[PDB]
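Participant: Take a look at the following structure, please.
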Amino acid sequence: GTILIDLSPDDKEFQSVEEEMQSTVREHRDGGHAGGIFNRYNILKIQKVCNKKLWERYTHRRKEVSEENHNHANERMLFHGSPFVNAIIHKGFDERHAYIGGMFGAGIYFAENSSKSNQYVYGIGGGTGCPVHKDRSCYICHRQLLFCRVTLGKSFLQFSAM
Amino acid sequence: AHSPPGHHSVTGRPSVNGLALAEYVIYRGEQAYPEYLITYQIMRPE
Ligand SMILES: COc1ccc(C2(CNC(=O)c3ccc(NC(=O)c4ccc(C)o4)cc3)CCOCC2)cc1
Ligand SMILES: [Zn+2]
């Protein structure tokens, strides 16, 4: 069901998505160990993900949540990085595959820092890094993140020791 | 795993590092839509 529509670098949408990527990079306490060492990205491609069914499933739920929360979906745009990205664009997100407990338990994780999502593209802690070079700081191999529309509803506030 | 009762998600907010932004968790696939696929390289600092 999913089609991917390539956006052109002078599309305003390409530009605002890239700026959100670039501007939400921070330093990490592992000094780069998981996600590698960098201050910015080289964006290679941005594709709009279009799946009528996943969209309808999303908005239907968005509406339920909104009604439970004084007509406030609390919709954000957030990064997701993991090895599940190729499956997710085809099947949508599936909490049944999101069973590993993180800082905030089992579930589907998103980040405001693109660079945080980048730590997970090759697995937990960066796994063994890129498939080709086994290098968590690989500057050659292509990475993929998703920039997602996420319904938070009434969000439980969990202060972290981080 | 499920949302704490009476919530639809969890916000994981760093209390120590002031420069770190929030992470969030949801427990239902339908509460997110993967809207953009971004392919990129990280760049070696100068
Ligand atoms: C193996 O690489 C991983 C990378 C990151 C994770 C963590 C976050 N995991 C997730 O965000 C997550 C894991 C799996 C999914 N999977 C799916 O949505 C999904 C749909 C269809 C398929 C096959 O998977 C969606 C989200 C686990 C908690 O510790 C922090 C990160 C877990 C595993
Ligand atoms: Zn590599």
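Per Swiss-Prot, chain A residues shown: 952-1113, in order.
Every residue, even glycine, has its Cβ placed from backbone N, Cα and C.
Below are the features I grabbed from Swiss-Prot:
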| type | residues | note |
| --- | --- | --- |
| BINDING | A:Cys1081, A:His1084, A:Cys1089, A:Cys1092 | Zn(2+) binding site |
| MUTAGEN | A:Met1054 to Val | Loss of activity |
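Each of these features: where is it, how hidden is it, and who are its neighbours?
Facilitator: Non-local neighbourhood of A:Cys1081 (Zn(2+) binding site): A:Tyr1073, A:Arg1087, A:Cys1089, A:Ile1091, A:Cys1092, each in the same chain, at least six residues away, with C-beta under 8 Å from its C-beta.
Reduced to three states, the DSSP call for A:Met1054 (mutagenesis position) is coil. Non-local neighbourhood of A:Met1054 (mutagenesis position): A:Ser1111, A:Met1113, each in the same chain, at least six residues away, with C-beta under 8 Å from its C-beta.
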Participant: Need the DSSP three-state call for A:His1084 (Zn(2+) binding site) to compare against my parser.
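Facilitator: Assignment for A:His1084 (Zn(2+) binding site) reads coil.
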Participant: Which recorded positions from the list A:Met1054, A:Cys1081, A:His1084, A:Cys1089, A:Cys1092 come close to ligand 2, meaning a Cβ under 6 Å from one of its atoms?
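Facilitator: Only A:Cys1081, A:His1084, A:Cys1089, A:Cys1092 qualify.
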Participant: What count of other C-beta atoms do you get within 10 angstroms of the C-beta of A:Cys1089 (Zn(2+) binding site), across all chains shown?
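Facilitator: For A:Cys1089 (Zn(2+) binding site), the count of other Cβ atoms within 10 Å is 18.
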